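Pasting a structure below so you can have a look.
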Amino acid sequence: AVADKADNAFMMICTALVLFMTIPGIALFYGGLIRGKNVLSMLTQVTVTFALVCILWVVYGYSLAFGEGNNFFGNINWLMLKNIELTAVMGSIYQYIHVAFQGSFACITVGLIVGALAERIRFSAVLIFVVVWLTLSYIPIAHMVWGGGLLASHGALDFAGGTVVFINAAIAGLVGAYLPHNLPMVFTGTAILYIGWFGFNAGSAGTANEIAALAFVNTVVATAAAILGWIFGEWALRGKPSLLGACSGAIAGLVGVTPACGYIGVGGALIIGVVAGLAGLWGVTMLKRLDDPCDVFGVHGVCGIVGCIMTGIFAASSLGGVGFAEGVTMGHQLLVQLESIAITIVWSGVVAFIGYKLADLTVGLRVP
Amino acid sequence: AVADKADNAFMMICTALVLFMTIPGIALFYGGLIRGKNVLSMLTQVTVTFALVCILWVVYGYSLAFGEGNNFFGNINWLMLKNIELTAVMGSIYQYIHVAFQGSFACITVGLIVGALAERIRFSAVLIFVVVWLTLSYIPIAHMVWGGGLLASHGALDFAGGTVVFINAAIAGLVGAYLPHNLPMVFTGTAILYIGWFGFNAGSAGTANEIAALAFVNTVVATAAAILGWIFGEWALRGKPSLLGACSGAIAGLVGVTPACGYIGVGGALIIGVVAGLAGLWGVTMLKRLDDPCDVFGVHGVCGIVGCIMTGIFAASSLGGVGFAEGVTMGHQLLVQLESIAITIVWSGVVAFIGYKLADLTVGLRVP
Amino acid sequence: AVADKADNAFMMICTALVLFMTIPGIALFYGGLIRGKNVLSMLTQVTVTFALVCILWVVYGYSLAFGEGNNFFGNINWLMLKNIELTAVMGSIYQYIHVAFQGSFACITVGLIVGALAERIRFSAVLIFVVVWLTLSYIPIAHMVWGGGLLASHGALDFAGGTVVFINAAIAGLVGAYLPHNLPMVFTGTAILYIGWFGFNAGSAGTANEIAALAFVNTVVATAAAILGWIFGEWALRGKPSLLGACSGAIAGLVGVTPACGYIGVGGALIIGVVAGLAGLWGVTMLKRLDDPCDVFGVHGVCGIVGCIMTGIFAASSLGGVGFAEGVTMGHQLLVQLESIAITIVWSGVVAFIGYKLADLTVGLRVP
């Protein structure tokens, strides 16, 4: 197996774009939503936990997520990338690039949680939580879905992380919750998220081929459709569109197309986008009957679930998708999508609860 | 014809960079120029019309612009990208990438108009206008210049859209007009525009070859030269440089080098940049004797015209350019540049007028 | 020698990312640190001197830095890129791309100085200074290290410019000095710097190969480690982390890994990051006993020195690096690193002093 330089180039740039989603994307997104007096602290927690995740990833995370192990985790053979030769190839790129690309997904996932909960959680408590939850939730679930584990070996479809990233983070954040002064800044973060998301979705093909291209176009289309879907629902329910509605719409479509983007046709991307924008609206509306920043987990959670379900529909050849695996009916894919979603919800929740409680028992959770 | 992965990678990244020009580039540019109390509304109109253009593009826009038809429009054979095989190649990249790249130019074009006029126009009126003007102006003109239509078949030179994007948008905006509180934000948008513009200009080569490289370097050089040209004129006329002058200079050179970048030598890029920065200054100065945000169409319009004229000069081999087509004197290229510019001005204006009047007759134009 | 399109693509995108570090990265970084009433002026000086450097680079800078000459400068054979054929290849990319990539390093270097000193220096004095110092300091030092000059011909290691960019700029700025109201904005600039830095460090390989990949990953790792190192020192010395501490940490690791990134293992990147974050903290702490914006040269200078020294340690094969050149002991590399650092400090200082004094004698240095 030889590395293709075009894929290497593509995937390093894609990694830079996913890192850009956290630093500064998600930080500016939450920075505009949360209370002014809490912005500096939130930006500090996002920056430090990001650093933390980068280090844990290289030390053991990548190895435990992508080494070969069992159905649930990999191994410790790649501690500090030990035994990965510089010229080792994975797919059609150098494995070092795979390490960085995958680590960038871990970072955005943690960013989604910390940016929202930063306001309410002690600093040392967030560090502890991030260590427990990245290690016992993000990593096994990344392993199950993308590392040849349980869900993969049953043919779950999740191109860029509807489960691993969004449902996973939404549940961890909502357990957290259970336990806007600057809209131009919200818009800027949304914009940075949108752009970085082309690396997230297209780079998820692992190569600059026709699947990256499909994912790119489906990203443009689902995002746009979700913006219109959300804005129309807002105009119908609230009388007029709003900037926050526009940005929330964009996030709803981005998140909804995430598991599907590399499997569906542009027709499907359009339908998924409209449904995700409306379901996102319905979702935050319901969450707002329990404020602001954690309602965002209503978008990530509901849109992730919807997107995951609808991947199992729109991948079908007859609906313009790339087609299910041989011998797989749409019914079977649906069942497998639902099982993947349930395992993620339950796995992430249990580990989140343990994470928050461990922190609470060591340093105390609620910021003093 | 087989896709080259290097070109695929390059052109997906270039597309992400052109999308970044609208979201958030042009939005932040206008956001800093217009009245504080109007910023949220403008950001909403830019976000929603952007979404709108993405959807119209995939549904019929691309097909009508790039399908084969007549001198003025393509066809409806590619409705929702029907009959484009996933692996279809166009040039040396997958056609799906061509769709996304071309659509991103439609988006920035509409962004230029909406960002300026958002303040003064009813929301539903802007949606109607965008539908009419994208469909009857952007698409035929894209078809005439880049889709093998009238102007192309006469050898018009316009590497990245001096006519299709800038003169086209300037005229539509100025008809609109006829019918700064945050300079750090203006600067940020200009900066985002500049960076995204490397994808706009370099990606316009369709491949990561020596023409992309020429376009890249000419972009650096024209922008810089226009900044100095504008700043010197300001120092001479107003006594000192200003930040807005600096940013306006950068836009003047970017817009002026747009039609020329892939055809000229760095010597020509320097000359075009100085002339565009000075003509831009002269232009806004004149427009300011008819405020702020629409004066920007003086830069887009005057610089686009200047850049289009000067492409027909500096493409010449003897002036360091790549050379005119065989059998084409500089005189002939000039005549063809001028004819292209006139057709664009007149075509865009007529359709803009119809667009605004249709809206005015349905929902009413002036924001209530 | 034929151009590889994958390398061409990679290196054009990398160039766009390094330009993004100056416009708007460093501008927003200083914009948040300096006095509110001085922001507009600083943004203007950064934008205009950036333009200035782009023009000088194409006119003679590139030629004098990368043409063949002597140990200290190149030649004037490439004036305005004369005699570089469009299809000329350098390494595995078109030489025009090499011109743009190298010019982008000149730009960020000047940005580091001007962004800090803008507050205190007359506009015309900064233009004069930039002309003298780019020409007699940046160019010879770029030539000595990367253009086959003195330091290169002794085997100095400096992957992406610990000397040419950071120590060089720190000294020029500190001579300048001798002669925060918006932390969200500081954070945004730091974030833009971090992301653009992947082009800076990875593109410094000149190709999308396994060395780019190593540089990418080492960038992620050193940055993150430096953030934790700085934050821990702050928590230990000041009682709690701060946002400015977080951002300063990130810059410390970025700057420290700059000379090393393509030569070291991830283990070394981690160690270099922790040491650079702590040394950066120690450094600004000492500089703050001589305010704010020039203390940043304590990060660039101290971290650059540390990173340069530690390249001569961690490149060793036994410490996971790519290995010293044949026949070179670690001791010898160390001596050569130290000599390179001394020459840079002394060369840049002497030329800075001449630059500032020439300006002072023509227009006067201190802003009126």
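Here chain C follows Swiss-Prot for its numbers: 25-203, 217-327, 331-408, in order, are the residues you see.
A Cβ is built for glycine as well, from the same backbone N, Cα and C atoms used for every other residue.
In case it's useful when we look at the structure, here is the feature table from Swiss-Prot:
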- C:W234 to F: Retains 80% of transport activity with methylammonium as substrate (MUTAGEN)
- C:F237 to A, H, L, Q, S or W: Loss of transport activity with methylammonium as substrate (MUTAGEN)
- C:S241 to A: 4-fold increase in transport activity with methylammonium as substrate. Shows 80% inhibition by thallium (MUTAGEN)
- C:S241: NH4(+) binding site (BINDING)
- C:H340 to E or F: Loss of transport activity with methylammonium as substrate. Shows normal GlnK-AmtB complex formation after ammonium shock (MUTAGEN)
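Just tell me what is around each of these and how deep it sits.
Under a cutoff of 8 A between CB atoms, and with a sequence separation of 6+ in the same chain, the neighbours of C:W234 (mutagenesis position) are C:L41, C:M45, C:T256, C:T260, C:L291.
All protein chains considered, the CB of C:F237 (mutagenesis position) has 28 other CB atoms within 10 Å. Under the DSSP three-state reduction, C:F237 (mutagenesis position) is assigned to helix.
Here the Cβ of C:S241 (mutagenesis position) has 24 other Cβ atoms within 10 Å, regardless of which shown protein chain they belong to.
According to DSSP, C:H340 (mutagenesis position) is assigned to a helical segment. In the shown protein chains, 28 other C-beta atoms lie within 10 A of the C-beta of C:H340 (mutagenesis position).
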Where the chain breaks for 3 residues between C:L327 and C:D331, how wide is that break in Å, taking the Cα atoms?
8
For the missing segment of 13 residues, report the Cα-Cα distance in Å between the flanking residues C:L203 and C:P217.
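Once the 13 missing residues are skipped, the Cα atoms sit 23 Å apart.
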